[PDB]
Structures are given as C-alpha cells and as structure tokens.
Amino acid sequence: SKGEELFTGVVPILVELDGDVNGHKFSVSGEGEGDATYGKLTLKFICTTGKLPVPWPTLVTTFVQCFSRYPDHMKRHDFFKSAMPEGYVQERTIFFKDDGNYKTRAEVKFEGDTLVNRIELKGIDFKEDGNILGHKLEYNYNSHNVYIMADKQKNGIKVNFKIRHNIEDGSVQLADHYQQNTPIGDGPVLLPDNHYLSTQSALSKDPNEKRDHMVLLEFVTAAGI
C-alpha cells in the first residue's frame, strides 16, 4: 500500500490538543517519535495553558494508530497506514461510567516528514466531585484490546473498546470508547477484516520538568488473524 513505506523507520510525532471540559479550557503540546517496526511510541506531553484540569490518564487514548505493529501476514488489514500520507479523521465519543463524556475530533496526517495529530476535545456533564474532576485516578495505565471492524459505507473503520482506569481507592473507572475513522484523501485504502490491537503503556514523569506534563511509552501490536 501507500503509507506502508512511510513507516519503515523512526518517524517524529507532533501532538496538538485544544480542550474544554465543563468550561475549563486548556491546551496540550506533545512531541516524540514512533517506530512501527516495533509498534513502539515514545512521547512527552506538556500542558501549555498551565495545570491540566483533568487527569493525564484520561487523555492517553486521545493523544496515532498508524504506529501499530502489523505482522507480515496481517499487512493487508492495516487501514491506518493505507490512509497515509493524506491521513484520516478520527472521531470519538468516550463515556465515563457514572460521569461525563468526551467528544473528540482529530486529523492525523503527515506535514512534511512529521506525523501530526491535531485534536479538538469537548467534555460535558462531568461531576464536580467525580473521579475525573476530583482527580481520584492513579497515575498509571492498563493493557487493553481494541476491536476493529470495517465500515464499507463510509470507507472507514469502526472501533470499539473499554478502558479501565484505576482509582486511588483500589476501585475502577470505566471508559467506553466509540470510534470512527475516515480517510481524508480520495485514494484507495485498505478495509480490514475484524481484528484487534493489543496495547500496553507506561506513564512516567521528567524529574527536571516543572511544567505539568506526562511522559509516555507504549507498545501496540495487531492480532486476531
């Protein structure tokens, strides 16, 4: 396919987010690199408007699936890379159990040789005293499976999954994800058979960094075929 060749080495990544959660406005910038050969991502995010109003972990999924490692035998199912360099639109709705929801819209594509993820986030109906606004989530992250399916009507894919956020009291905060991706260009893309992505992520901090930020290491590989 098209994009395949674009991912053959380490690619620099730029992440830009504009958000509003219950009237609290904020901006985030992130930079790093991805190496789809190992399904590996390394990023650092910085809250540019000051203190992040929600917990960092809640934004992970929002902050580039084209960096997933697809095994040789599954290359024909890699929609993400097939949409490059023109890119794709990724939209979601994220429902926090017994809490508010996030609505996101992003464009992911290449600007020169940098892979760009530009997002607009809108959060509503959050409880001032819930796990999100109340900042009760631990600073860590779990492994998940992300289910993918073809959408022949929109020439895209539909994706669904649940994230499990650990709460400081030992409990769990569920986050139901509903997602749609559609190509930006008019060129051909690869529509996949049902399959899934297996994820793992580690969160850390930069000891010498005074701004509000998050350091992220993540591995993702496709499976189920």
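Chain A uses Swiss-Prot numbers throughout; the residues present, in order, are 2-64, 68-229.
Structure method, as recorded: electron microscopy, 5.0 Å.
Including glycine, each Cβ sits where the backbone N, Cα and C put it.
Under its mutagenesis entries, Swiss-Prot includes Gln69 to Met with the note: In Citrinine; leads to excitation and emission peaks of 516 and 529 nm, respectively; when associated with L-68; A-72 and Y-203. Taken residue by residue with DSSP, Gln69 (mutagenesis position) is part of a helix.
Cβ-based neighbour count (10 Å, all protein chains) for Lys79 (mutagenesis position) stands at 14. The DSSP secondary structure for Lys79 (mutagenesis position) is helix. In Swiss-Prot, a published mutagenesis experiment is listed as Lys79 to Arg, annotated In Topaz; shifts the major emission and exitation peak up to 20 nm; when associated with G-65; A-72 and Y-203.
Secondary structure from DSSP puts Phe99 (mutagenesis position) in a beta strand. Under mutagenesis, Swiss-Prot gives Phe99 to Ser with this note: In alphaGFP/cycle 3 GFP; improves folding at 37 degrees Celsius, reduces aggregation at high concentrations, and increases the diffusibility of the protein inside cells; when associated with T-153 and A-163.
Under the heading of mutagenesis, Swiss-Prot lists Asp103 to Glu and annotates it as follows: In mut1.27; shifts fluorescence lifetime from 3.03 to 2.85 ns; when associated with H-145. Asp103 (mutagenesis position) counts 18 other C-beta atoms within 10 Å of its own C-beta, drawing on all protein chains shown.
For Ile128 (mutagenesis position), the number of other Cβ atoms no farther than 10 Å from its own Cβ, over all displayed protein chains, is 12. For the mutagenesis result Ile128 to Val, the note given in Swiss-Prot is In EBFP2.0; shifts the excitation and emission spectra to shorter wavelengths and increases quantum yields compared to BFP; when associated with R-30; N-39; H-66; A-72; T-105; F-145; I-150; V-155; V-171; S-198; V-206 and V-224.
The C-beta environment of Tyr145 (mutagenesis position), restricted to residues of the same chain at least 6 apart in sequence and closer than 8 Å, consists of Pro58, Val61, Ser205, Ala206, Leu207. The mutagenesis experiment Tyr145 to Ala is recorded by Swiss-Prot, whose note states: In Cerulean; leads to improved quantum yield, a higher extinction coefficient and is 2.5-fold brighter than ECFP; when associated with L-64; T-65; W-66; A-72; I-146; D-148; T-153 and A-163.
For the mutagenesis result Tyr145 to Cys, the note given in Swiss-Prot is In mut1.9; shifts fluorescence lifetime from 3.03 to 2.74 ns.
Under mutagenesis, Swiss-Prot gives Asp155 to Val with this note: In EBFP2.0; shifts the excitation and emission spectra to shorter wavelengths and increases quantum yields compared to BFP; when associated with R-30; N-39; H-66; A-72; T-105; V-128; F-145; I-150; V-171; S-198; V-206 and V-224. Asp155 (mutagenesis position) falls within a strand segment according to DSSP.
Mutagenesis annotation in Swiss-Prot: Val193 to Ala, described as In mut1.5; shifts fluorescence lifetime from 3.03 to 2.72 ns; when associated with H-145; the structure shown retains the original residue. With a cut-off of 8 Å between CB atoms and residues at least 6 apart in sequence, the same chain places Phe83, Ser86, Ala87, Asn159, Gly160, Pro187 near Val193 (mutagenesis position), listed in sequence order.
The DSSP secondary structure for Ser202 (mutagenesis position) is strand. Experimental mutagenesis at this site is recorded by Swiss-Prot as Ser202 to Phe, annotated: In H9; increases fluorescence at 395 nm excitation; when associated with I-203.
Residue environment of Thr203 (mutagenesis position) contains 22 other Cβ atoms, counted within 10 Å of its Cβ in all protein chains. Recorded in Swiss-Prot as a mutagenesis result, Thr203 to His, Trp or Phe carries the remark: Results in significantly red-shifted excitation and emission maxima.
Under mutagenesis, Swiss-Prot gives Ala206 to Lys with this note: Abolishes the tendency to dimerize and leads to monomeric fluorescent proteins.
In the three-state DSSP classification, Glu222 (mutagenesis position) falls within a strand. Packing around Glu222 (mutagenesis position) is summarised by its Cβ count: 20 other Cβ atoms lie within 10 angstroms of its Cβ, all protein chains included. What Swiss-Prot says about the mutagenesis result for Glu222 to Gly is this: Suppresses the 399 nm excitation peak, leaving only the longer wavelength peak at 475 nm.
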The one of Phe99, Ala206 whose CB sees the fewest other CB atoms within 10 Å, among these mutagenesis positions: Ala206
Least surrounded among the mutagenesis positions, given as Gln69, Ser202, when other CB atoms within 10 Å are counted: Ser202
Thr203 (mutagenesis position): nearby mutagenesis positions from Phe99, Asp103, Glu222, Cα cut-off 10 Å: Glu222
Rounded Cα separation (Å) that holds between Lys79 (mutagenesis position) and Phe99 (mutagenesis position): 31
